[PDB]
Each structure stands twice: as structure tokens, then as C-alpha cells.
Amino acid sequence: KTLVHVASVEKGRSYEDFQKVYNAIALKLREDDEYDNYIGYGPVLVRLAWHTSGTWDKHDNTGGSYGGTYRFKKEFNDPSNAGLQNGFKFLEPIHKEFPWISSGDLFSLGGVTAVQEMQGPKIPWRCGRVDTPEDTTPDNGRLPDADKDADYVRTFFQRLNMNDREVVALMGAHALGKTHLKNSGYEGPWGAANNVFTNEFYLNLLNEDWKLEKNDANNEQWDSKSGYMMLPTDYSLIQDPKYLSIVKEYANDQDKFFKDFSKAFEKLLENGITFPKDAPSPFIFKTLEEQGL
Ligand code: HEM
């Protein structure tokens, strides 16, 4: 048994309307550049898009991006989501200016906007997520643990209908931002260019000299002398021979990584949603830079 969630376009809206929302997000990203010691809000908005989508369960179609349920306190206060309140606060003035967009559409568009504005690939995006009631909020515990191994990771993502290539591609988002000890019990960035979307995550996995250390929360993480870290689950991508081949591919082919990430990220954001056959095609938003804005 699975619920059906049919996409329904916000009434009367079309590409131009959502490009305006895109633009407002992008301009605020530019404006509020001081966030997180000048990393900016790009990374936390990408994380917010993933965590609001990553509760999905293919078996019964519970969770997922459609209902926008992070706005309800059970999901907002998931310990897995610690730190994401910053993303939500960023989006509040956006939602205030454009109150017609659904919460799910906003959270997922925030992630697309962030990736593109950080020079990542275009991510086609579809509208029509519809807010669902508080009792549809999925319980805590559907997001993954970081202390585990490759078998955990593989098994975890089966629940989101992601294969090895999809998983390795999605994990490349760890180029962005950092772990924060008070949020997750891990500390440090994965790389140097952490508000520009690149394939740095894979290059660092393969080329840094990693040491297994304990951080100040008494948790193990892999650290390099350049001041970078990897979670146990990140490092698992080079411990497993199947993941390791894919890491090598993306480390050696920027374009391939961009294309595969774009597909997997859109899929993650669309899991659980039925698009009517007459739905609009996916939108590909222009960046501020492409618009001369
Ligand atoms: C095994 C799967 C994953 C695990 C265990 C995991 C774990 C974590 C942890 C522990 C943090 C640090 C949070 C903090 O302390 O602030 C984090 C941050 C982050 N995650 Fe992942 N993650 C996974 C997959 C993903 C995926 C699939 C994406 C997106 C496609 C993603 C995007 C990010 C981003 C952008 C940040 C940085 C946020 C910031 O700097 O505020 N993660 N993740």
C-alpha cells in the first residue's frame, strides 16, 4: 500500500513565476554572505532540500518532498536536522514575498537555486508539491547515520531507490559547507572550495592523507593535514571496491559528475510525486549571472 501524491501547479503560475522566486533566493544568497564564517547559505540550503526529501520511503510513499512537512515541529526538531533551522529562517522572507508557493516547492527550489548559484550543474525542477497536514509528518529516524560503513550506506539508500552510482554522485554534495560539532558531533570542512560546487570531494578522498582520529565529541572521523575531514560514511566510498571505482570516475571527469549529480538530485527531489501526463515540463532556471543580474 502506497499513498499517491499528484503534483498540482500553484494556480495560474508558470516558469516566469518560479524564476522570480529563484531570483529572490539567489539575490539573498548573495546578500547574506557572512553566514557561517562567510561560507554563505548555499550549503545549508542544499542540505535542507536533501533532508526534506530524504525522509521518503519507496515502500509506502511516506515522507518525501511533497508535503513540505519540515514546517511541523516533529520534523523541524529531528536531531538529524540540527542546523537546518538556519536554512528555514533564510527562506522565511522568501515565503513571505511569494506566499503562493508550496513549502515543498520552496524547500526543493532552495536546493536547486543554491547548487546553480554556486556554479554547479543545472538541475531541472518541477513545481506542484502540495502542503499536507501535520499528521502526515514522518517520524524522526529516516535520515542516515554518519558513523557506519559502506554496507550501511548501500542498504540505506535502497529505501530512496538510489543505486551505487546515484549514491556516490549525491555524496559529492559534501564538497559544500562543513560539519559543525554542536549540530552533528563532527567537525570540519571536506575541502577548500566549500561554497563553489565542484568535484573536490572525490579528489580529496583519493588524494589527501587521511588519519582516523577522535574529535572533541569523542566521535571518530578521518582528518587530513590540510585541515579537511571525511565522515566514516564518506570514507566508506573508498573502502568498498564498487564505490571506489565510481569515486575515481568522478574524480577524473567533472562533466560526468555534474550530469550524474543533476539527475540524481532531481530524482531525490521528485521521489514520491506523480506528475500528470499534462504537467508542465521541468523548468531549467537561469542563474543571476546568466540574466546579468
Ligand atoms: C550517508 C549519507 C549522508 C550522511 C551520513 C550525511 C551526514 C552529514 C553530516 C553529519 C553533516 C554535518 C551537519 C552539521 O554538522 O552541520 C552533513 C552536512 C551536509 N550534507 Fe550530508 N550526509 C549524507 C548525504 C548527503 C547528501 C545526499 C547530500 C545532498 C545531496 C548532503 C548534503 C550535505 C551538505 C551540503 C552539508 C553541509 C551543510 C552545512 O554546511 O551547513 N549530504 N551531512
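Please read every residue number as a count from 1 along the shown chain.
According to its header, the structure was obtained by X-ray crystallography, 1.7 Å.
Cβ atoms here come from the backbone N, Cα and C positions, even for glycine.
Under the heading active site, proton acceptor, Swiss-Prot lists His51. Using a 10 Å Cβ-Cβ cutoff, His51 (active site, proton acceptor) registers 21 neighbours.
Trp190 (mutagenesis position) falls within neither a helix nor a strand when secondary structure is assigned with DSSP, and so counts as coil. The active site, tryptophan radical intermediate annotation in Swiss-Prot covers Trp190 and rests on experimental evidence.
With a cut-off of 8 Å between CB atoms and residues at least 6 apart in sequence, the same chain places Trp190, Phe201, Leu231, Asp234 near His174 (heme b binding site), listed in sequence order. Per Swiss-Prot, the feature heme b binding site maps to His174; the stated evidence is experimental evidence.
What Swiss-Prot notes for the published mutagenesis of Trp190 to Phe (Swiss-Prot position 258) is this: Substantially diminished activity.
The annotation that Swiss-Prot gives for the naturally occurring variant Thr52 to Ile (Swiss-Prot position 120) reads: In allele 2. The number of other CB atoms found within 10 A of the CB of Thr52 (variant position), across every protein chain shown, is 32.
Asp151 (variant position): 10 other CB atoms within 10 A of its CB, across all protein chains. DSSP gives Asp151 (variant position) a helix state. Natural variation at this site is recorded by Swiss-Prot as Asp151 to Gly (Swiss-Prot position 219), annotated: In allele 2.
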Rounding to whole Å, the Cα atoms of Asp151 (variant position) and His51 (active site, proton acceptor) are apart by 21
